[PDB]
Amino acid sequence: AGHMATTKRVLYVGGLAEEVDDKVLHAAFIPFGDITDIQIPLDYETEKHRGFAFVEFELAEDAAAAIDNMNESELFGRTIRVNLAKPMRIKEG
Amino acid sequence: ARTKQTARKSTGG
Amino acid sequence: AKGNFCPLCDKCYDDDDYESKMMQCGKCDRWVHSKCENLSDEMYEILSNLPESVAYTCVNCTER
Ligand SMILES: [Zn+2]
Ligand SMILES: [Zn+2]
């Protein structure tokens, strides 16, 4: 058992397009509240992003609004995931 | 990633 | 030893310290702190849970 919902100052993004850069996550996530940091770790199989990224808000309540409005929605021509950076896990484990 | 919080062959346990 | 030095701040690291929040670069094998980056201690815990096929990179290791 657990809560029906949760919030945090940081949240996860995945399934984004192959041409997405850290500037896209800012312009895509800014209307829900002010962003303060963004991160994209490097994948060594092809020297590009792993197909996911990270973003951080000025408040935890603004992250819940970014999830409530872009979760499982199209960004660059295909669906992307949006949720807190705690409950999820990569498709590689 | 490679860190000081973890460096095992896998994150499982 | 005293030859250790961070690529982004004047601080350094011990040869046996594992309680400090730090990551290793995937392209030049150099260590880094969380405070000399735009990162935060909450985002550091998820980076630790990512698979080893993905890793952090210096302010230049991401472009060159
Ligand atoms: Zn440092
Ligand atoms: Zn590096």
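To match Swiss-Prot, the residue numbers of chain C are left as they are there, and the shown ones run 1564-1627.
We read in the header that solution NMR was used to get this structure.
Heads up, the Cβ atoms here are built off N, Cα and C, so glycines get one too.
Quoted from Swiss-Prot, the note on mutagenesis experiment C:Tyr1581 to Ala is: Decreases affinity for histone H3K4me3. Other Cβ atoms within 10 Å of the Cβ of C:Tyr1581 (mutagenesis position) number 11 in total over all chains.
One mutagenesis experiment catalogued in Swiss-Prot, C:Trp1594 to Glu, is accompanied by this note: Decreases affinity for histone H3K4me3. A simple way to gauge crowding: the CB of C:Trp1594 (mutagenesis position) has 20 other CB atoms within 10 angstroms, across all the protein chains here.
In this structure, C:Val1617 (mutagenesis position) is part of a beta strand by DSSP. For the mutagenesis of C:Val1617 to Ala, Swiss-Prot gives this note: Decreases binding affinity for PPIE. The structure shown keeps the original residue.
As a published mutagenesis entry, C:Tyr1619 to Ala appears in Swiss-Prot alongside the note: May perturb protein folding and thereby decrease binding affinity for PPIE. For C:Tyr1619 (mutagenesis position), the Cβ neighbour count at a 10 Å cut-off comes to 26, with all displayed protein chains included.
Long-range Cβ proximity for C:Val1617 (mutagenesis position), meaning a same-chain Cβ under 8 A and a gap of 6 or more residues, is found for C:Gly1589.
Under 8 angstroms separates the C-beta of C:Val1617, C:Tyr1619 from a C-beta of chain A, among the mutagenesis positions C:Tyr1581, C:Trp1594, C:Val1617, C:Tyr1619. C:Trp1594 (mutagenesis position) is 10 Å away from C:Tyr1619 (mutagenesis position) when you measure Cα to Cα.
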